[PDB]
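Colleague: The structure is given below, and queries will be raised subsequently.
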Amino acid sequence: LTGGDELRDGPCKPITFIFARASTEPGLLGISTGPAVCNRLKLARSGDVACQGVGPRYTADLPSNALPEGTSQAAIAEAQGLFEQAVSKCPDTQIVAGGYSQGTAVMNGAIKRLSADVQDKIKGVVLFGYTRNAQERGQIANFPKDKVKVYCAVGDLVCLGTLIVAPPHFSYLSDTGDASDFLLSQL
């Protein structure tokens, strides 16, 4: 595979972007907001970005949205391990991350379990259609609020503590530019 597995495939890059896709999306980065942000970072920092999607253990299946933390424990464990691997395998890399829909639940569940040292390496996180928005009060638990930017479109009910999917939930491509600028700013 060429895209989505750049941390595992190496070589180390100055910037490592870790992303968790939305339910039903195939691959590692998905086919919507993940590639959109990854590519914007690659254009802004030519040759210095490695994009890594959370998979294959995170299957992005629909049923997992109803589990306690909004996703599977396997997906959370996989994501957590990828953050830890980035810091160990590439000591000089700066991490930026993102999630979309169920992917944001993966990000919240994984990052809140990370040590302070690893969290300090994560400069910024963008969450599109944050399914844990209401439950986490617009942030990621046990992580700085200023390092997270949440994109919850008007009418996207998953940000209101429900799993109801409406049209606004698929309007995030229009926010990928702002999200990419945010991540670059945090770096």
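Residues 26-212, in that order, are what chain A shows, numbered as in Swiss-Prot.
Per deposition record, X-ray crystallography, 1.8 Å.
Here the Cβ of each residue, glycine as well, is placed from N, Cα and C on the backbone.
Below are the features I grabbed from Swiss-Prot:
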MUTAGEN   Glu31 to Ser  Reduces the affinity for hydrophobin rolA
ACT_SITE  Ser126  active site, nucleophile
MUTAGEN   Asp142 to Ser  Reduces the affinity for hydrophobin rolA
MUTAGEN   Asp171 to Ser  Reduces the affinity for hydrophobin rolA
ACT_SITE  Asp181  active site
ACT_SITE  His194  active site, proton donor/acceptor
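Show me how these features fit into the shown structure, please.
Modeller: The local packing around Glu31 (mutagenesis position), expressed as other Cβ atoms within 10 Å of its Cβ over all shown chains, amounts to 23.
In this structure, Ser126 (active site, nucleophile) belongs to neither helix nor strand by DSSP; it is coil. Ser126 (active site, nucleophile): 32 other CB atoms within 10 A of its CB, across all protein chains.
Around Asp142 (mutagenesis position), the C-beta neighbours below 8 angstroms that are at least 6 residues distant in the chain are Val112.
In this chain, no residue six or more apart from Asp171 (mutagenesis position) has a CB-CB distance below 8 Å.
Sequence-distant contacts of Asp181 (active site), defined as residues of its own chain at least six apart whose C-beta falls under 8 angstroms from its C-beta, comprise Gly154, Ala191, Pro193, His194, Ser196.
According to DSSP, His194 (active site, proton donor/acceptor) sits within a helical segment. Within 10 Å of the C-beta atom of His194 (active site, proton donor/acceptor) sit 21 other C-beta atoms, taking all shown protein chains into account.
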